[PDB]
Amino acid sequence: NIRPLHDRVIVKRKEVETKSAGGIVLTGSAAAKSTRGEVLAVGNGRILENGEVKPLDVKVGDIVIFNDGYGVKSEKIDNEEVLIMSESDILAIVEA
Amino acid sequence: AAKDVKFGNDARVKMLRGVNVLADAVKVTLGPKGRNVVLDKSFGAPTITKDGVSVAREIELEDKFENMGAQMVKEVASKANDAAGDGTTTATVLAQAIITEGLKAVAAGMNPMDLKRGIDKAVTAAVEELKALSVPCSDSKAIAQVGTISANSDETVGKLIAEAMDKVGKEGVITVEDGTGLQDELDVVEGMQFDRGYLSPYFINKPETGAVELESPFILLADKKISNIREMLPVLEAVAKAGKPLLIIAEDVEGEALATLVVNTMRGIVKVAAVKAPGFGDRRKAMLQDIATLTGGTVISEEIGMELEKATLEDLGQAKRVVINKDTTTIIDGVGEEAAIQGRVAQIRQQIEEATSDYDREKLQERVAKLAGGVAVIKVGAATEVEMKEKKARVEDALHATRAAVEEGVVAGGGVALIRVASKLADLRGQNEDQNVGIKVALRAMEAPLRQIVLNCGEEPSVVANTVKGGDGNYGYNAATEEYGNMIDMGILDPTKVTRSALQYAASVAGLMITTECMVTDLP
Amino acid sequence: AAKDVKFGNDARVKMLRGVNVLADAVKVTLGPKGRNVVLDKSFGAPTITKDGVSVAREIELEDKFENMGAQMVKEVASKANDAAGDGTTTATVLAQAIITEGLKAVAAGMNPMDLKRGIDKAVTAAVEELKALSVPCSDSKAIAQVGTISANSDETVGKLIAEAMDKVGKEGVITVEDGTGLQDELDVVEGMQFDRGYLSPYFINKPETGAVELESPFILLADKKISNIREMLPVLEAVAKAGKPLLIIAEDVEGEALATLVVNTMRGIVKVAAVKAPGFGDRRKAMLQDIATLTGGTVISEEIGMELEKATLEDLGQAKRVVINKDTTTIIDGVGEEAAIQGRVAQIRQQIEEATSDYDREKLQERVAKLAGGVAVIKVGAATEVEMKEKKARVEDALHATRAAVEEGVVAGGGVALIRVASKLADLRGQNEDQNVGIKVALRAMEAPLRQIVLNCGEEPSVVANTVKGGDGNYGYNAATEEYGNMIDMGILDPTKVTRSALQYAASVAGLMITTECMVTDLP
Ligand SMILES: Nc1ncnc2c1ncn2[C@@H]1O[C@H](COP(=O)(O)OP(=O)(O)OP(=O)(O)O)[C@@H](O)[C@H]1O
Ligand SMILES: Nc1ncnc2c1ncn2[C@@H]1O[C@H](COP(=O)(O)OP(=O)(O)OP(=O)(O)O)[C@@H](O)[C@H]1O
Ligand SMILES: [K+]
Ligand SMILES: [K+]
Ligand SMILES: [Mg+2]
Ligand SMILES: [Mg+2]
């Protein structure tokens, strides 16, 4: 099991959309990596200048949008690819 | 530059002198008693050859008008070699006789256009009579006799070519190359035998032979080149779960992926081996798909869409045996559907029919022989280089004659077929008297191969020609024993394609040459 | 360009005149009393030679048809030099005699194709009779006599070559090079003696000789080139724990790693010495693996998977003595498994058999001689450059003759082997009279080497030929003493391979040349 630290989140990326809106199957770079993924593990929270830990607004099991870049890292947990990022790199939570 | 212009009989005489020079160079080789011709080569030793196309190619004359005649009559041997590969000497003998007899009627005041029309009509009827007279040649002894006769009565060459055609079947491809020994060697390969070796020397399962042996292995076909072990790592893990060996046909396996797979090979988890994909662009993909069809697998490519990561065991090909070595690789009994194999055979045959280039068509035929049937390589054995070239030319002519024999059939050799055809065409008539005379000179010139064979034997051409014309059927003149008999029984067979092609090309060029009146060349 | 075309007897006479020019240039050197030929070289001094292949190569005639004849008969000496290295003069003597006697029968109206068939049949039977007549040559005295006779009766060359083959054994490789002194020198090296020196001058353990001596040293084989000391630092520490000297065979040792190891060498912790790996790519790995097999070690490479960091003492090779000098490096008594060594010899011998190029095959044979047996270098000693070239050619011919003697055996020299063969083939018959006459001219031309030897001796060829034919067995004509006797007892032996090859190549080219009727060359 993996749980993150401070203001960082462990997220499994959602499966890439193989088929477009109108039944057109996209492959390769057309099947670009999804920016959405379910939250696997939430850290304790951001440490401010006062040393207090503020819990993150993200919750375990919620689909969220993440921005890939230098902030995001790749990891393998139980032979499965996951991404590692901070709550700033998390854009928004997908509901309904 | 400035031009010399000759008209009428002067130009005809000069052109005929050039034709006579080339044809006299060519026709000293006709028949079994025909002698060799030495051609001086500016680079290397001179070439001793008995085939008329080479000695026709090498002829070029100082007189420009005689050089015209030589080049125009050389076109006959060139076309006969391009189409049938044999009978170039017979084609030049026929072409010379039509020109000499045609110019005799041209000098007789007859219209050369009508003479050419008569020659064309007579030779069309002659082709029809040759087709009617032909007998199909499918049995092995007839093929052996055709190969023997076409190779200057060399029974070893004929029997070797007959055995090669028997081994590789009708769809097989047979080629002739030089050998290292003094004797003729036949090398027959079955299944896919593409000429690429292992990428690393460490794959060798059998060190005493340098050949990797894989018993019932999996086959992966990657249309792309790979340098990372990541992509087929699921496939490698699935193969290790299966435990069977795996052979990769890829554009390039190099560096990291290659090193890790050879390491896994000597670790014993997977008995894996990777080799380069054959051919080049626009050709590699097609016969990679042919390998996939043979092995019942599918090629991995970006265009077809699935990647090596989603490649599974079902995607990979299957064969019963795989042999890797330094230069080539053999796949024995690829586990693929028979109906798919025949569909691929039909598709490549349609590609052959649509192919208008000899190189592409011969590559397609080689691919057909690779996936279905076999491939034979005849190594010409000779003590010296010049004997190597001479024997190689003779074996090539014998191979072309056997191919023409299975393609179109056989007739009585020694020019007897043309004699019988001319005898059958005795009542053929044209629209006018000049056309009838052109028909007659065509019929007379069909006796030229037999007459020149007898002349090469040293006997009298007229007596033997009349004796053969007196006989009926395939009765003719054995030029080796100088006897008479049924030319089929004595094994003197000629391919119907060879004789018909020689007659047609000789007739076409010779008619065009007797139609001329003026010739314009450069000044000396 | 434009061509001159000659037919029949005119072309045959011109071609025979060219053959006579080349063969008369060549055959003045045959036998022990044969003289030398001076060949003009546009670059350097003229070459005085007694070998017929150089004279044959340097002959080219102004008359283009005679030049055809010269080139065609030069092919005989070229092929005889390529195959056996000796008997080029004998091959040209045989080829000229077949052509002259063959053209005599051709002028006699006999069929040249049947004459060539008869010559081929007679020479096939002659090869069989030479094989039956041959005796294997394994003893040292017979080898010395063969080397002496092949070197114009030079007993010093023959005895030196006999000693060289005795030293390096049957698997050894012997080569001839120029020497600095006036006398012949033999240089035999045992074990691996690849030609790379120490990478830095400071490794020298013995300053009075400039050679590093390592007693029972460890050997590390690095396929990759190293520039950092970190990788073999565990290996260096393990060696320092062992305390034995260490020798590196690497692609390149340079920079910080090289400086660190030489510093540690003069500090006395490790007695290390690094040298370059021999050869270049695709051959460096094979001979590195040969070094590993000899020393019982394993080559460190990225492809094989293990790294220098994981390399241990067991991975490193072991030998008893190591000598490093400026140009070469000698390994004496490499501690390796004998069975693995012989498996390596078998593998490289299979590679030799599969090799179709002289360069690759000779490199493989040199590798075999390095790993097993020894390598001999014969330094030709002569006071002048021209004598150096002449003596070097004679020693090369003697070496090729000794190699052919161990390969195929020996027969009576001086052309008596061919005389006995022709006497044995007296009852051989062809399919017709022309073939019988071709057989007879082949048999007569087998007397040509003896007759030309006698002609060079100044005596009468016919009397001596009849006297030798009257005798039986190896009775023949000593051409140096002008006497008669048993040629084996008199020490005049010829390699069976040399005589058989000369006869075969002469027969093939000569038959192909007598079959000709027309010759087409460029205009003058
Ligand atoms: N023993 C024989 N008896 C009778 N005719 C023979 C005999 N051997 C060959 N022929 C005939 O000789 C003719 C030509 O032989 P050859 O192969 O020399 O010429 P070609 O095919 O015209 O030449 P090229 O190889 O240049 O095309 C053929 O029609 C063949 O039937
Ligand atoms: N003392 C001798 N008595 C009799 N025959 C001899 C004697 N010495 C040499 N011969 C014979 O001389 C022949 C040819 O000798 P030589 O080495 O000059 O010619 P080659 O081997 O034909 O030429 P090349 O070196 O150009 O290939 C051989 O058949 C050899 O047996
Ligand atoms: K011919
Ligand atoms: K000589
Ligand atoms: Mg032919
Ligand atoms: Mg010699």
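Going by Swiss-Prot, the residues shown for chain C are 2-525, listed in order.
We read in the header that electron microscopy, 3.4 Å was used to get this structure.
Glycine is no exception: its Cβ is also placed from the backbone N, Cα and C atoms.
What Swiss-Prot annotates here:
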MUTAGEN   C:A2 to S  Complex stability is significantly decreased; when associated with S-76, same residues as in M.tuberculosis
BINDING   C:30-33, C:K51, C:87-91, C:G415, C:479-481, C:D495  ATP binding site
MUTAGEN   C:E76 to S  Complex stability is significantly decreased; when associated with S-2, same residues as in M.tuberculosis
MUTAGEN   C:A109 to C  Forms inter-ring disulfide bonds. Prevents ring separation and leads to the formation of high amounts of symmetric GroEL:GroES2 complexes
MUTAGEN   C:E461 to K  Temperature-sensitive lethal mutant. At nonpermissive temperature, the rate of general translation is reduced and a defined group of cytoplasmic proteins are translated but fail to reach native form
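Here the features listed in Swiss-Prot are placed on the structure.
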{"residue": "C:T30", "record": "ATP binding site", "DSSP (3 states)": "coil"}
{"residue": "C:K51", "record": "ATP binding site", "DSSP (3 states)": "coil"}
{"residue": "C:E76", "record": "mutagenesis position", "DSSP (3 states)": "helix"}
{"residue": "C:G88", "record": "ATP binding site", "DSSP (3 states)": "coil"}
{"residue": "C:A109", "record": "mutagenesis position", "DSSP (3 states)": "coil"}
{"residue": "C:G415", "record": "ATP binding site", "DSSP (3 states)": "coil"}
{"residue": "C:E461", "record": "mutagenesis position", "DSSP (3 states)": "coil"}
{"residue": "C:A480", "record": "ATP binding site", "DSSP (3 states)": "coil"}
{"residue": "C:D495", "record": "ATP binding site", "DSSP (3 states)": "strand"}
Request  = Work out how many Å separate C:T90 (ATP binding site) and C:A109 (mutagenesis position) at their Cα atoms, rounded off.
outcome  = 28
Message = These are the binding-site residues: C:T30, C:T90. Which one scores highest on other Cβ atoms within 10 Å?
response = C:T90
Key: Against chain B, in sequence order - recorded positions C:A2, C:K51, C:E461 with Cβ under 8 Å   = C:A2
Ask   = For C:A109 (mutagenesis position), which residues in the same chain are close in space, meaning a Cβ under 8 Å from its Cβ, but six or more apart along the sequence?
value = C:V438
Request  = Please list, in sequence order, those binding-site residues from C:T30, C:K51, C:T90, C:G415, C:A480, C:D495 with the Cβ less than 6 Å from ligand 4.
outcome  = C:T30, C:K51, C:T90
Most crowded position, judged by CB atoms within 10 A, among C:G32, C:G88, C:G415 as binding-site residues = C:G88
Query = How long is the line from the C-alpha of C:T30 (ATP binding site) to the C-alpha of C:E76 (mutagenesis position), rounded to the nearest angstrom?
reply = 18
Ask   = Looking at the binding-site residues C:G32, C:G415, C:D495, which has the shortest Cα distance to C:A2 (mutagenesis position)?
value = C:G32
Message = Please identify which of C:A2, C:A480 has the densest Cβ environment, defined as other Cβ atoms within 10 Å, among these recorded positions.
response = C:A480
Ask   = Ranked by the number of other Cβ atoms within 10 Å of their own Cβ, which of the recorded positions C:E76, C:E461, C:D495 ranks first?
value = C:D495
Key: Number of other Cβ atoms within 10 Å of the Cβ of C:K51 (ATP binding site) across all protein chains   = 20
Key: Cα-to-Cα gap, C:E76 (mutagenesis position) vs C:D495 (ATP binding site), nearest whole Å   = 22
Request  = Fill in the CA-CA distance, C:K51 (ATP binding site) to C:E461 (mutagenesis position), as an integer in Å.
outcome  = 22
Remark   = Near ligand 2 by the Cβ criterion (under 6 Å), the recorded positions from C:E76, C:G88, C:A109, C:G415, C:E461 are C:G88, C:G415
